[PDB]
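What follows is a single structure, written as structure tokens, with notes after it.
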Amino acid sequence: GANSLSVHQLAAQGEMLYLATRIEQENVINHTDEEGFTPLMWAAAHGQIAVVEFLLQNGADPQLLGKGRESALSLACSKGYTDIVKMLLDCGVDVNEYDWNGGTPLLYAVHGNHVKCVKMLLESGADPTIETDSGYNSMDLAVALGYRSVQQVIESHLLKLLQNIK
Amino acid sequence: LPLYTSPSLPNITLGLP
Ligand SMILES: [Cl-]
Ligand code: NA
Ligand code: NA
């Protein structure tokens, strides 16, 4: 109907049964809206854990990007949705995915002061030396913003990774 | 009704715009 919710809205609102019906009726599990967003991106952005799980189980593509090169991972990282980040990482996504701003999942996790997400990303190979468009990396951001626990996590990771310093 | 909170990533820049 004219006022029926889109697949993106069903996913964002946690309407599991209606979403399951819709994706059976039409091939819309990866359908992109006017901003390029998939149902997975809407679910991830709204912290809908059960819907993210359901979409991934049903084969939704977690690697797709919106018109601004937004990814489900970066959206979840920016909001600190640790369990959704874990599911997406378990899928196999690019942990260093760049958007049109030069942002990456780690940079968003650092910006939001989401230490569990920062830890998880680093464990999955996120590179804290990748820079924004203005040339600042994750370490630079953690320092600038005074997020000390985040800074510690990043610095300890780098100390272990670097083989020129013991 | 629909949510108007469309997915968005924040501005993460430092220094002046
Ligand atoms: Cl979560
Ligand atoms: Na996979
Ligand atoms: Na070392």
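All chain B residue numbers match Swiss-Prot; in order, they span 343-359.
Looking at the header, which is where the method is noted, we find X-ray crystallography, 1.6 Å.
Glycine residues also receive a Cβ, built from the backbone N, Cα and C atoms like all the rest.
Neighbour count (other Cβ atoms within 10 Å of the Cβ, all protein chains): 13 for B:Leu345 (mutagenesis position). Here Swiss-Prot notes a mutagenesis experiment, B:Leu345 to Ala, with the remark: No effect on interaction with ANKRA2.
Within 10 Å of the C-beta of B:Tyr346 (mutagenesis position) we count 5 further C-beta atoms, all protein chains included. Looking at Swiss-Prot, you'll find the mutagenesis B:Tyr346 to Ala noted as follows: No effect on interaction with ANKRA2.
In the three-state DSSP reading, B:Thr347 (mutagenesis position) counts as coil. If you take the C-beta of B:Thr347 (mutagenesis position) and look for same-chain residues 6 or more apart in sequence within under 8 angstroms, you find none. Under its mutagenesis entries, Swiss-Prot includes B:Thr347 to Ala with the note: No effect on interaction with ANKRA2.
Quoted from Swiss-Prot, the note attached to the mutagenesis of B:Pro349 to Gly states: Decreased interaction with ANKRA2.
Mutagenesis annotation in Swiss-Prot: B:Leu351 to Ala or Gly, described as Loss of interaction with ANKRA2; the structure shown retains the original residue. Proximity of B:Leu351 (mutagenesis position) to non-local residues of its own chain (separation of 6 or more, Cβ distance below 8 Å) is seen for none.
Record note (Swiss-Prot) on the mutagenesis of B:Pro352 to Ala: Loss of interaction with ANKRA2. If you take the C-beta of B:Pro352 (mutagenesis position) and look for same-chain residues 6 or more apart in sequence within under 8 angstroms, you find none.
Spatially close to B:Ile354 (mutagenesis position) yet at least six residues away along the chain is no residue at all, judged by Cβ distances under 8 angstroms. In the three-state DSSP scheme, B:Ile354 (mutagenesis position) is classed as coil. Swiss-Prot lists B:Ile354 to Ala among its mutagenesis entries, and the accompanying note reads: May affect interaction with ANKRA2.
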